[PDB]
Amino acid sequence: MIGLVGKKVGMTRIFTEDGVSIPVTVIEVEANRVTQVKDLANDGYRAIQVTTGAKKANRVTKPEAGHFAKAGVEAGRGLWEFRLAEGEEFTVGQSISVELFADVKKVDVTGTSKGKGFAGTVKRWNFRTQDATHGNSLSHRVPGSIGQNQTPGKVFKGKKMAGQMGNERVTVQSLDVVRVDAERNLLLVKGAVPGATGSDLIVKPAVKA
Amino acid sequence: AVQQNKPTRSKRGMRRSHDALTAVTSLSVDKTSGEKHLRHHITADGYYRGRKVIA
Amino acid sequence: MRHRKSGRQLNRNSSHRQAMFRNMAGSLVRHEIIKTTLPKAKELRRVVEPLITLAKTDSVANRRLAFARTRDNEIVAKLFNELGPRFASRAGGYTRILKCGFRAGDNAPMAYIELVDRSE
Amino acid sequence: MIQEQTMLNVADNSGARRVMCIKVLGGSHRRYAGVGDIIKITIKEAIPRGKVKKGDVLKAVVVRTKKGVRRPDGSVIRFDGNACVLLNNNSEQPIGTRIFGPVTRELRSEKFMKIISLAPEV
Amino acid sequence: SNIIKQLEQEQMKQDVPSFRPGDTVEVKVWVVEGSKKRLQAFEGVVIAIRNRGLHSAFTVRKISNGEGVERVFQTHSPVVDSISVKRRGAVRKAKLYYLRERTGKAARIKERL
RNA sequence: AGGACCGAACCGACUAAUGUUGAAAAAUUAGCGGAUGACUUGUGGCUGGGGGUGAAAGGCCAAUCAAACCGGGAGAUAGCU
RNA sequence: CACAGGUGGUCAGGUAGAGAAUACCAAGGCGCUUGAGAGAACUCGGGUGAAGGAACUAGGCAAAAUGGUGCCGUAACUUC
RNA sequence: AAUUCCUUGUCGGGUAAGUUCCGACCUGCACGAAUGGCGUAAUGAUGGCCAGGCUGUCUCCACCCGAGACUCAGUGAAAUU
RNA sequence: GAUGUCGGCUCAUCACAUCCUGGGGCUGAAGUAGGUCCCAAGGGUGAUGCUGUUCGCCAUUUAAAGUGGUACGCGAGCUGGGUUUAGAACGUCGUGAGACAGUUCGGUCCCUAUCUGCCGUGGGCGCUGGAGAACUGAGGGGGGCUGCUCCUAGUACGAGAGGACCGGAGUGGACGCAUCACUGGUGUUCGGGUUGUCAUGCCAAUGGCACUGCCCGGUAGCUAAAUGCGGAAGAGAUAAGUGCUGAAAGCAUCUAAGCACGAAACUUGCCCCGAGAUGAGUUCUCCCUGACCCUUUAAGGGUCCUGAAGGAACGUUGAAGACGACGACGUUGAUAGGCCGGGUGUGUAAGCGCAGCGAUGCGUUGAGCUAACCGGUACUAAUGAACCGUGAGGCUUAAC
């Protein structure tokens, strides 16, 4: 089934009456406004394109403005697409709200993880550090060997090395839905989700269940 | 640690393909003195956005 | 990583930054306009403006704090006697930074920082 | 968190005074043992006329750690030292007959009912 | 952060007594031993207070049955039933971690008047 | 009193890292040993190459030692490259 | 080499300190002939660390630890 | 044994785990009495072992602080081919 | 006219003659267990005592502690204990100088990366008028392990001891990933104590320096030791193996026709990248429809007027980032600083009074201060320009 686009508000706890603390992530899910419906005949597949939030009228270009005007909806801060199953249908201009998840109890949350910059092999790939003492020469956190010898004669593609870490799209699967609060546009899921505070989150019903 | 063959002059100019400088091409004009200056910078005569600021 | 951290270290250790900014704040107070690198300004503000805020209200304790931050009695006197009264109704933002080119010796980006009044 | 070479105090009247963890058993490459975990130990010090001798190798259950345990609340209970109770190597039953110092709630597992009953507290 | 603020505000207790590090408090905690739900008392010295809104916590140190034990309580948890101050202590610090190395006469805290 | 003891100068040199086109053709930094003695240091002199001098290591003899350097024999010789 | 190396003697102020040790200063003399930014891996030289505690390694290498004075007390052995 | 190849001999001690150590036996391939034998107080920057203390040596690393590395302006090498 | 040796370390990749887990036939397979053979590489396959050691032997684990190849994989990655220089001694040998795959003690490991190879990060062009987005999926990668308990069930079995197949359920270990509610670490950028000394004329009150002088705490950020999640279910085609109907070869016979099954392999399914997928794709939207002249004439070139969508530059900046890039913002403004209010951390500031001979206490007073946190606020800085990018987009056929 489709999902909704929200933003990571932060993280807190919920105390249950039987003395259990549930670490929850607070996701603010405003109304998602359908801006385009893609169908098999015209686009080759079935999906809806949604928008959410708001954007400053000076920051929206007339290409984007014209695209929004065709749907007859207000400008949002972006556009996302959701693949449609066989059953459901939607109409352009329709708004979808958080009570979509009223009876779901597992979600998959996708976001852009925090960017770690250029990271070494110890941090990025959990490589073991070498000896801190006992004669070690300038080689406390270096990767060590990277290949065999003349017989391969090259470094194998996909070798684990230092480089960019984080700042990439990550999905976390099968999160408990703790609370759906329609009037506050809030969704509370158990556990941590990728991304820093204030970043966009894509919430979908769990695919594996 | 060191080359096995002398690189050609071709590879030299191919590396310097990215070393070219870029001109500013965007001088602003003060509304009072009419002087040219860098955008968001004091003019040589001490004006900024039409106001005498240094002297 | 540097997430949400604040404060340039300016290729200096802590005590040297503290001393340099104390001296520079004294200079700005006595002269009301000085010329430094653009990165040293934008850090002077975070030092000098709190002293003016402190000087808006005059008391023995506040003068002692100002003297602790800038160990110069002339600077404390001028602060509490002129700059506090001059900026009594100003809600922050007592300084201006004006980019003014590049330094001949090392091509460092220069800037002028001044108090917004300077008796104009 | 108890690992190999960790020294432990003895929380029963079996006779041992100091024991050292020989193996955190119950898995491959397993690193630590918390409260309620079973470990194999050697006896480094014992009283002259106890039921166990120095250098004996046998099992034990960890009942107090100064890393502590966490409750579902999020609270934590820490102790001032690490203590264990000696168990027979084959039948994992306590050797001693008195239990000294408080124990914690995690031992209620139908396997350590003797320790819970004999303990002074919790 | 207004919405998280309000979400936490809904959950806070309104009857938390005021106490300081160095006081002797007695805490009642709910204990479940099957189908029976009980109150257990834990009395000791408050050696640390983390007051962080809903996430506030405080540490209580007790010498029980020969050796020291300290519990970090989660204030606003429903597990904590009631907190009562039995004696006011007079100390200079906010975190009384030095008490861990001190016992008997050396661990006494003078009463605050 | 002491080829006493601790410990500065001073004289050495056990270990570690660093440096290795070095700041240096053997150093720097942190420790380390001795430190009234078989001690160290200044200024002169004296011993010369199959020779000196050596509490010994084939050590040292002007960043050169199973035989110093400079010039001659000498365009030594080389079934070898 | 305007080279972090070597180079005999003389003088020796104050406050702490047994001291020509050492901390801070006096007289004096300097800031070391490239600087300005960013605040990556990794390197170098430091600081701090939960539970553990040599399990590390060829090996406690390295780190950490002890330290001062008065006073009490001190083992085998001994060439006293 | 600074010697014993075999050999990690054997036995005892120390550890949970001991080709090391320490004490025995003699089964000295191949110790032996001034190219000294055997002990020995003290002493050694001597060699081998076991304790305690102590700790990031390690389990396993994590942060903070400087100096580089990155970038900019000035200057401007080398090995090598 | 030089291809560094062993072991450890860090990092590996592959083969299958598969150690574990999976499938199956035969048993001298009652069960529990096995044995032996066949198929099968998807994942996993100990850390310690001695020794320089690979090994070995131990003492305890484990689901299991596979075996080989890779210059006995790996020193322009590291170590250097061993072996293999120059000092010295011992046993032995030689008259001796010296020797000894006998022993012992001590004994300089340089390399600023051009090219390929790999991990990251960008430009230039193309993509056929340009632009803003959003897409698709053709291919690539990643993951892909297992214990224990309980129920079925003391049921089947045995004869009793003992004890299932088949089904499930819940919690672990190793491992990866996100994050920081909690709990901890760090926090030289926040407060407090305290030692020596030097200043602020002096007292008080402060500052400088002694490793942040030594310290006790601690905000944000980051972290792990903290906590959430996840390696599939299910398909499709199969391997070993098992069958159904069924002749050749009246019978038979899994195979020849024909019809079924069957494993952690395979292909998907879970996750990531991705049209330079030159084979450069797709949908929606935005913008430009003025002349003139010269000729080789051709998909030609200038000139004047015009410049649009958009983009860049510059500036305020960032839980983005070596640098680019990336994201928000420029007054139609909260993008940063300051400012206001709070929070938080430290713990009752200065000044004054009081008590005491004084040190000191006490009160005003939980007071004062408070980095990066939250919620605000135009006070300061985000300036009109300008710059780039155009003037309706080739040809041919076929449809309409």
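This deposition comes from electron microscopy, 2.2 Å.
Cβ atoms here come from the backbone N, Cα and C positions, even for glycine.
Here D:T97 (mutagenesis position) comes close to D:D12, D:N13, D:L118: these same-chain residues lie at least six apart in sequence, with C-beta atoms under 8 angstroms from its C-beta. Here Swiss-Prot notes a mutagenesis experiment, D:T97 to A, with the remark: Reduced RsfS binding.
What Swiss-Prot says about the mutagenesis result for D:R98 to A is this: Reduced RsfS binding. For the recorded site, D:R98 (mutagenesis position), the DSSP three-state label reads coil. Within 10 Å of the C-beta of D:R98 (mutagenesis position) there are 12 other C-beta atoms, taking all protein chains into account.
When Cβ atoms from all protein chains are considered, those within 10 Å of D:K114 (mutagenesis position) total 17, not counting its own. For D:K114 to A, Swiss-Prot lists a mutagenesis experiment annotated as follows: Reduced RsfS binding.
According to DSSP, D:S117 (mutagenesis position) is assigned to a helical segment. For the published mutagenesis D:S117 to A, Swiss-Prot gives the following note: No change in RsfS binding.
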Would you mind checking how many other C-beta atoms are within 10 angstroms of the C-beta on D:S117 (mutagenesis position)? 8
Between D:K114 (mutagenesis position) and D:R98 (mutagenesis position), how many Å separate their Cα atoms? 10
Sorry to bug you, but what's the C-alpha spacing from D:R98 (mutagenesis position) to D:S117 (mutagenesis position), rounded to the closest Å? 10
